[PDB]
Amino acid sequence: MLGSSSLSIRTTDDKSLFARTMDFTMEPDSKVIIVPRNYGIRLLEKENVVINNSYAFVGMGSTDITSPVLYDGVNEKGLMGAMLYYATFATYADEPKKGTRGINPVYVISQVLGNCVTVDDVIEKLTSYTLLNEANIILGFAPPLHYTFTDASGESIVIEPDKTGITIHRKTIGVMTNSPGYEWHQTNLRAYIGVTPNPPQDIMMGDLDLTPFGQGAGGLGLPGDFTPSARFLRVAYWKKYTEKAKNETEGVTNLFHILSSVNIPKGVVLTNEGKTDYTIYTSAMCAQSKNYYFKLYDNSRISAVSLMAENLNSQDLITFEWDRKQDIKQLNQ
Amino acid sequence: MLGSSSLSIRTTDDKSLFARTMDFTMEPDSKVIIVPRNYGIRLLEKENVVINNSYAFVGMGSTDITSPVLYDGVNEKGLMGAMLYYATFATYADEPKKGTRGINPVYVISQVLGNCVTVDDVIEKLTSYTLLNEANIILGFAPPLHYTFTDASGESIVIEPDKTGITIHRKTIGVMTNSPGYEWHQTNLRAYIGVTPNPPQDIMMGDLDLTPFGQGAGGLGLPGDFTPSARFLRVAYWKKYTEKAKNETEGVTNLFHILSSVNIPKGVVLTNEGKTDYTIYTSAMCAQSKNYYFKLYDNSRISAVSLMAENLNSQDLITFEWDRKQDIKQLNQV
Amino acid sequence: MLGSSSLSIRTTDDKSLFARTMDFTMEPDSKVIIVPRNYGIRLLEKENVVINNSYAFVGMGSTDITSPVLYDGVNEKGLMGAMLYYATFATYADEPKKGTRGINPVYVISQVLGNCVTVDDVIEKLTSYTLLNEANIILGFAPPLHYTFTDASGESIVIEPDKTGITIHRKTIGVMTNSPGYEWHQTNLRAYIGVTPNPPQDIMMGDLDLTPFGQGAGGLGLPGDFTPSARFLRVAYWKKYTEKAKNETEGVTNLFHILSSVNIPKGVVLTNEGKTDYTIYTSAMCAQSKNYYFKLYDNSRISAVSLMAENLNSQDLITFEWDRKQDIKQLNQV
Amino acid sequence: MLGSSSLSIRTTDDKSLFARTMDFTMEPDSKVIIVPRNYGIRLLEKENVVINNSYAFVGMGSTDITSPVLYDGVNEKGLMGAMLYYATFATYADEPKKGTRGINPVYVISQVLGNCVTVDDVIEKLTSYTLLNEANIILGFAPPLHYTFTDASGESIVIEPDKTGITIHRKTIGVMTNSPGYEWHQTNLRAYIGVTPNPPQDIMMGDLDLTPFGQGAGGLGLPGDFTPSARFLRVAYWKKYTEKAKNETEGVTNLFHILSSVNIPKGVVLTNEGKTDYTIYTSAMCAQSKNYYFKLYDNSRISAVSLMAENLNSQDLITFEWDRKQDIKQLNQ
C-alpha cells in the first residue's frame, strides 16, 4: 500500500456508495474476499486471540497472514469502509491503554466490518482497542494508516491515529486520500472554492479582446499532480460538481469517472527509491445492495461480487481472483 | 465536437496506436462506421461532386449527411487520423484558391483516410483543396477544426487552417488537443520540464525538516483543469513518462490511462450557455492491425472492431451501434 | 487592517530584525509612536483600569482611542511583535476566565511591548489575560487577530486565539501572514519543498529538445496571488533562499526585497464589498539597535526612528507623522 | 542581462510612462547617461560608420565600448525604449541584407532613441538595418535581445529578431519581458482571464460552508515563480487592475509597485552555473517631462534625472553614478 483516493456519494435512488483507488508499486496477490459470519479474525498477528465476527462482508484484501486483511469492503448490514496510507502522521503505541486490547492497524477494517452497523458503532468499538506497533505483517512495520467509514444512512467519518491520540471527525464531506490529517484538507478546500464548472468572463487589455481557448477555464487553479493534497482537491471538487447519480449503476459509473482524475498511469510517479507507484485497482461498493464492484489497471471492465448471493454461514472464505487482462468485447471476428 | 485530446504512441513490437477523447454537450447519433473502397465521398455538401475512395477505413462518425463523416479512424494502409475542435483559430474561405477544389472541414478525415497512406501523402493531398466556409444541418455551421495524422511508421503531423493560410507541422510529438496552435503548445511544454515522476529532496527551514506528504510531488506545477492548454500538458507529460507498451493490448490500455487524466465527468465543465461539456467516448486505433477500440461515458468496457475482418468491397456502409449500458461482469449472481 | 505578511531574520551580525507589510482598505490616522515608560495602557475601552508600563517602545499605530494602539513595534529591551488579521479563526470570550483580566485584542501589542522582555514573558503575561469581544470606535467591532513576537535572541512565537482557546506555537520558522492557523501553514510548506532557486534539467520529448524560457523555472508551483496562504509560502520560501544579511542595513533591505513578493498594488485585490485592499506601509525593526524603519505606499524611501535617542521618561507620546509624497532625489534640476 | 520585466502606462494627466526591471548576476559598470545632440553613435564596433543623432536622450547604459550603449531610455521627443533579453529566440545575420546597414544588436536603443519620434519612425528605421552577429567586449559575445518602444502618444510596439527575420507587433498591450515571442505571451494571457481582484463566492460541500482565508482569492491560478512567462502574466494582470495613475509621480509609484511582483531578491534564482540572478535596478521614464527615474537593489530611494535641464548641445556625455547605499532618512538619529 502506498497511496489511494476515496469518496462516497448518495444516489437519488436513496442509496449510498463508496469507492477508492489503490496505488502501489507492483501487483500483490489480492482478491475480493467474502468473510462469512462467525469466521474469527485475530487482533494481533503475534497472539492467537480470536474475535468471533457477528457479520459477513466482502472486499478487496489479502490472505497472506492468519486472518483475512481487508483494505475496504461492505458488510451485510450496510457498513462500508477502507484503510488508506497516512505517512508521517500515523502514530501507534508499544503497549495497550489499561482496559483496551492491542490491535494491529492492518486488522481494523476486518474487525469493524465484521462487528459494526453504524458510524457510531465504529467510534464505540474503537475505544476498546489501542492500535499497536506490531512489527511483522511479514510486510514489515505496521503501515501508517488512517480510516474512513460510511454506513447505510450515508454518514461518513474519518479515524486518524495521530501523535495526540485517536482523532475522530464526524459528518465529513465523504472524501479522503492520504496525509496530512483530515482537518488540514478540509481547510485546504477553502483555498479553491473559485474552482467551478463555469467559464470566466471575457476581458480587455486596452484594445485587445481576451477569451478562453475552449472550455473548462472555471477550474483554473486546480493542481493536476498526484500528491495526496492535489488528489484530495480533485476528488472533492469533482464530487461537488459531478451530476447526482440516479441509480446504483450510475453511481458506480460516476465514482469511477471522478476517481479517474486521480488514476495513476504506470511510470508517472516514482518513489524516493525509483519504484513506480500506480493505481492497481479501483473499487466501489453499495451499502443497500452489498455489491462489490472493481476494475484493474489491466482491465477496464468492471466486475461485480454480490455479498448476499453467497451462503453467509459458510465455514470457508469465498474468493474471487483478479483477471488481469483487458476484457475487450469483439464486435466482429 | 467541442473539445478533445489525442496522442499517438509506439510499442516495443513496432506498432503504432493513436487515441482520442471526444468531449460534447449532447451525444448524438454516432457509431463506428466502416467505409468500403469505392463508396464515394462528397467534397462539399451543397454540391454533387464525389471523390471515389481507394481505401477502406473504420472510425467513429456520423451518417447524418450525404457521405459518412468520420471523426477519426484508421484505414487499410495504416493511416490514422482525427479532427478536433480549433475554436477561435480555424479560418476558412468563401471560394477555392486557384487550382484547388473546395472541401467541407467535416469531410477531411473521410477524404484523407479514403485516399492517403503516409503523412507525406496527406500534405500533398491537401494542396489540391481549400477548406470552405460551408456548414451542415447537424451543428448548423462549419465547426472550427484542426487535424492530426499518424501513419504506420509512427510519424505524426498536425494540420491547422489558420488566418494566414494552412499551417503544417511535421514530425510532431504526437499530441494534440484544441486551441491554440501547435507551436504555441510545443513552446508551452518548455515552461513545464520540471514536472517529473521524481520527488523533490527534503529541505529544512531553521530547525524544520520538511518532506512530502506522500508520493507524486515531482509533479508540482502541472495544472489540473480541463482547458485545452492544460489537457495538452497532461497528455504530453504523461505520454513521456508512462511506460512503453510491450504489445497492442497494452497500448490501448496505456493510451486510455493517459487519456484518463483528461476525461471529463458530467457537470464539472459547463459552457457559457449553461450546457454540460463531458467526454462521450474514448477510442484507439492501431496502424498494423487496423483494429478500432472504444469505450463510452456509460460503458467502461472496451469494444473492438476489426477493419480487415469485413468485405472491403462491400456496397454498403457497415456500422456498429453504441452499447450505452455499463457492461458489468457478474462473478456470482448479482 | 485586512491583511499582512511578516517575517524575522537574523544577521551574521548577531542582530535580529522583524518586518511586516500592512494591508488595508483605507488609511486611518496612523503614525509612528513612541510610548514612554510609565505612560499607562488601558486593557479595555469600557473599563478604566490603566496598567502602568515598565518599558518604552516605538512602532506604528493609532492615537484615536484612549490608549495608543500599536500595530507592531520594538521595545527598549529588544522585544519585537505585531498583530495581524486572523479572519474566521479568532475567537473571543464575552467575559474573562476566572482569575484573568479582560483585554481588548487591539491592546495586546501595546501591553506586551510595555511589560515583557522575552518570548517566555509574553506567554506568561498572556495567561493572566483573556481576550474579550469588545469593539472599538475605529473599526466598530473586535477585529479577528493573531499575534507574533520575536525577542532579542531571535526566538519567534505565534499566539492564536482559536475556538478552543489560546494556541501557542514555540520557536516557529519566523513567518506569519493571516488565516488559517499556524500549524496549517507550517504543514502547507511541505507541499512546496520542490520550489528552489535552481533550474530543472532539459528533457527531450522524442526529437524535441526542451529547455526553459530563461531563468527562475526552479520556482514552478509557487502561487502568485495575494491570499494569506500564498503570501506565507512566498515569504517563507524567499526567507529560506534569500542571502543572509551581513548587517542591520542590509537586513532592512533584504526584509523589504522579500516582502516585495507580497507587496500589493492599489486595485489588484478587492473585498466582497469592492473596497481595495493594498499595502499601505511596510516596516522593520531591530532588537539590538531598537531602530524602527518604515516606507509607505506613496514613498519608497525608508525613514528611521530611534527609540533610545529619545527621553524614555517623557510625559507625552512622541510621534512622527507619515510623509505621503514620493521622496525623489533630484540629481539635476527637475 | 539575464531577465527584465517591462511595461508602460498612461495617466489621466495625459502622460505616458515606461518602466523596466533589469536582472543580472553582478553589476557591471553602468550609470545614467545623457547623450547630447549630434554626439554620434556607432553602428558596429568593428566598423567606423558613425550615425549622427538628431535627438538628445537619457537612459541607463554603459560607456565601456566606443559609443554609449543604452539599455533603456527616453529622448527629447518623448520616444521611450528598452532592450530586453530574448534567449533561444534571437537570430542575427552574418551579413547585411541587400541595401541595409548592419547594426550591432546592442546599439539598437541608442540609434533608435537618437533619431526617431513615433513608433512608425522606429519601424521604418529598423527595416533599413540588419542585426548582425557581432561580438562585444563587456559581455564577450552577441546577446540575444528583443526591443520595446513606446512613443509620446502611448502606442507600443515590440521588435523581435526571430529565426525567420524581424517580427513586428503594432499596438501591443504595453508589456514585455523575455522569451518566448510576443505573440506567445499575448496568447498566454487568455489562459488567465479568470485572474481578478474579486473573491469567488462562498460555496458549500454538503453541510460545510467554505469561505476564503482572507482576501485576494480572485487571483487563484496566477504563477508566482520568476520565469519570463510568469513574469509577463503578473505584470500584465497587475497592470490591467492597478488603479490609473492621476499624475506623473503616481505613475512612477505605481509602475514600481507593479514591478515589485517581479523583483528578484538575491538568492532565490540561481543559473545553471550557480550564479545568483537578481534585480539590479528598476527604472522609469516619462515621455512628456523627459524625466528618468531609478532605484537600485541596495537603495529603494528613487532618483531622478531631467533631460531638458541640461545643455542638449553639449560637447560631452553627461553621466550620473549609482549610489548603492540605502538612503535612509533619519527622523531623529
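Each residue, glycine too, has its Cβ placed from N, Cα and C.
Features of the protein shown, as given by Swiss-Prot:
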type	residues	note
MUTAGEN	B:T63 to S	Slightly improves the specific activity. Has little impact on the substrate affinity, but exhibits 12.3-fold increase in catalytic efficiency; when associated with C-110 and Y-198
MUTAGEN	B:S110 to C	Slightly improves the specific activity. Has little impact on the substrate affinity, but exhibits 12.3-fold increase in catalytic efficiency; when associated with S-63 and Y-198
MUTAGEN	B:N198 to Y	Slightly improves the specific activity. Has little impact on the substrate affinity, but exhibits 12.3-fold increase in catalytic efficiency; when associated with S-63 and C-110
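Mapped onto three states, the DSSP output places B:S110 (mutagenesis position) in helix. Long-range neighbours of B:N198 (mutagenesis position) (same chain, six or more residues apart, CB within less than 8 Å of its CB): B:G218.
B:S110 (mutagenesis position) and B:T63 (mutagenesis position) are 12 Å apart (CA-CA, integer value). For the mutagenesis positions listed here (B:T63, B:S110), the lowest count of other CB atoms within 10 A around the CB belongs to B:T63.
Those mutagenesis positions from the list B:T63, B:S110, B:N198 that have a Cβ under 8 Å from chain A Cβ atoms: B:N198.
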